[PDB]
2 protein chains.
Amino acid sequence: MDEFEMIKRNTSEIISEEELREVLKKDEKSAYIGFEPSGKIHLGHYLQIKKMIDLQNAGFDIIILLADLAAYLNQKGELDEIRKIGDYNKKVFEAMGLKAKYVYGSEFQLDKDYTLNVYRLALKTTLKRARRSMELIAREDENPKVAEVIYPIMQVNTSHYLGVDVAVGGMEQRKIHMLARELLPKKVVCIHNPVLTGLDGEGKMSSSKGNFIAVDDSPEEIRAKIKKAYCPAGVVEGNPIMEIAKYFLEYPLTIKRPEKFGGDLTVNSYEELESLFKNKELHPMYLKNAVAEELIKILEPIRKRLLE
Amino acid sequence: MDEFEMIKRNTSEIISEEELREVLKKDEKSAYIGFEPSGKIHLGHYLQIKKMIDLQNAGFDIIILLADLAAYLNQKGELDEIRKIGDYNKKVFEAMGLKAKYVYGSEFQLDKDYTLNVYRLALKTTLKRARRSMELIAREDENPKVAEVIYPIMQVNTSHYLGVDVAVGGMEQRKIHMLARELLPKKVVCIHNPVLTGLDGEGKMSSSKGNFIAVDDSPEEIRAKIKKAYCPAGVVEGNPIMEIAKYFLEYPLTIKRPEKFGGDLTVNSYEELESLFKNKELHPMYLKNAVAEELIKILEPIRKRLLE
Ligand SMILES: N[C@@H](Cc1ccc(O)c(I)c1)C(=O)O
Ligand SMILES: N[C@@H](Cc1ccc(O)c(I)c1)C(=O)O
């Protein structure tokens, strides 16, 4: 697996692969991802940080935007408290093994030159397009605020301002990124990560929906969350436990199981696991026990650094 | 007529009269009006400048905002060319006899602190409310831009920033002013001037509709415009010529007319003129001739200063 394939592994899409290939040739290249500060950092965040680590290993300088101003526009509270959560998020990201340059949006997104560019972009972006770009990001509001449409153009300008070669985000960010690629002078290569399913199988995993596993959850808590998670036999689509096996576990994977139920099985790839589960040769209970124990070991050093 | 009544004369509404009364008691009070720079300065502009002059005579310090940034957000062109028109507008306003402090929006509306307040206001203003406030101001656009909703909150913040006691504008500005009075810590007294009717009777007078008399039009041009203007006998409502008699002429007004048609008539007030015209005792032709000649003399010193 070369660098391109390492970067591509477990991503939903890369816009565009040809452009990424041109970027990889350079000695100096940079990539960023931004996150509205979150009280709990979960597997969805970890999935993306893992991807930033892949880029870093491929020679990219990484910038992590603690998107405080965006969170502010998206009704997450006052800037002061939001920045505090941002500082906590930085510590968690560092505990994940990512060394990068962390910047707070408000450090530069209120500067006269930034603002003028935001207003120039506002002249080129239709209200309809801006609202559509925020469908999967905007905080639920029966009476949508003007702030909601300022948010996407502020995000489009970040890539321009940072001068990055690559922007990373979950698939929820794809419409904002399409806007950026259409409006900015320089097209940024966009790498989109899949959106994890919530533990109960209802909708996507989210900090606001309480359907996630946080990276610092205790082992006992992880086991309890996985035990009650949606995981119908033979069903892979929308199955959060299979998603965890695909995105976080390493193979070969040894699945412990009593001899009376088939004995231990060693799966050499997620594809093999997917095969077994689909044919109902692996019961949800044993898939769950293996995923919980392996996930606990994966997260252990992060929780340990955060509690130390 | 005291100061309050002088300020109130020919206005559509004052929000609120009690508040204006409290303001008038102060030794130091200020008022502003903003205009998106216009290629031609017309009677609608003059009507408002006349009102600013009334306020100045009542002891107010006047600030005229050459609203370049707003015009930019409202698709009037590039800031550089817009500012140039703004400078021309200042010269016309000075030729009207107004001495005031002229400021360009872009001088302060892109500052970090201004912008943060704009975003704070964006969190409190619904998209629906912002669009409604722009119905009579926004440039026609089949695909409304995000810029359209940034415009009203930028305008709400101007009063806050300038610290004025009074904001003046045409009735088209009333929804933005209502928003300002609801959102700002200090309620600004809003004085609204009537919207003049276009010369052809179709819709309101506008720089973009070419249905106006510019203050520097030649006498010959004024006569031609008034000659072809909508002015049905006995009809006062939506009659631009009667509006001109009401808002710009001084009384007693002598209306020249051949003896065979009734001879000259001296009207001591606009109300008397309105009475005569309604009862069809004054023919459109003679109302028009008198209005054109008197308007020419009213505008003469302005055109002269602009051509000198
Ligand atoms: N939209 C991201 C946060 C984010 C990302 C990048 C960026 O430039 C900005 I401004 C904000 C989220 O949903 O968390
Ligand atoms: N809306 C006015 C222009 C204007 C006025 C005041 C203000 O604070 C701003 I920002 C702009 C117009 O229609 O010309």
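The first residue you see is number 1, and the count goes up from there.
Cβ atoms are placed via backbone N, Cα and C, with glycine included.
The L-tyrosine binding site feature in Swiss-Prot is assigned to A:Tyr32, A:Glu36, A:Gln173; the stated evidence is experimental evidence. Non-local contacts of A:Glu36 (L-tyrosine binding site) by the CB criterion (under 8 A, 6+ apart in sequence, same chain) comprise A:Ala67, A:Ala70, A:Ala71, A:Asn74, A:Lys76. A:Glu36 (L-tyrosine binding site) falls outside any helix or strand according to DSSP and counts as coil.
Taking the Cβ of A:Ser207 (ATP binding site) as centre and 10 Å as the limit, one finds 18 other Cβ atoms among all the protein chains shown. Per Swiss-Prot, the feature ATP binding site maps to A:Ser207.
Classification of A:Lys288 (mutagenesis position) by DSSP places it within a helix. Of all Cβ atoms in the shown protein chains, 19 besides its own fall within 10 Å of the Cβ of A:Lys288 (mutagenesis position). One mutagenesis experiment catalogued in Swiss-Prot, A:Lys288 to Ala, is accompanied by this note: Decreases the rate of aminoacylation more than 200-fold, without effect on tyrosyl adenylate synthesis.
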Please report the number of other Cβ atoms within 10 Å of the Cβ of A:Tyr32 (L-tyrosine binding site).
26
Quick check for the class: what is the C-alpha distance, in angstrom and rounded, between A:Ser207 (ATP binding site) and A:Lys288 (mutagenesis position)?
22
Taking the Cβ of A:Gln173 (L-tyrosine binding site) as the centre, how many other Cβ atoms fall within a 10 Å radius?
22
Take the C-alpha atoms of A:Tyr32 (L-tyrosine binding site) and A:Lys288 (mutagenesis position) and report the distance between them in angstrom, rounded.
34
Let me make sure I understand the span of the L-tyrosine site: among A:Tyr32, A:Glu36, A:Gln173, what is the greatest distance between any two Cα atoms, in Å?
14
By the DSSP assignment reduced to helix, strand and coil, which category contains A:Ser207 (ATP binding site)?
coil
Where the criterion is a Cβ under 6 Å from an atom of ligand 1, which of the binding-site residues A:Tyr32, A:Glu36, A:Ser207 meet it?
A:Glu36
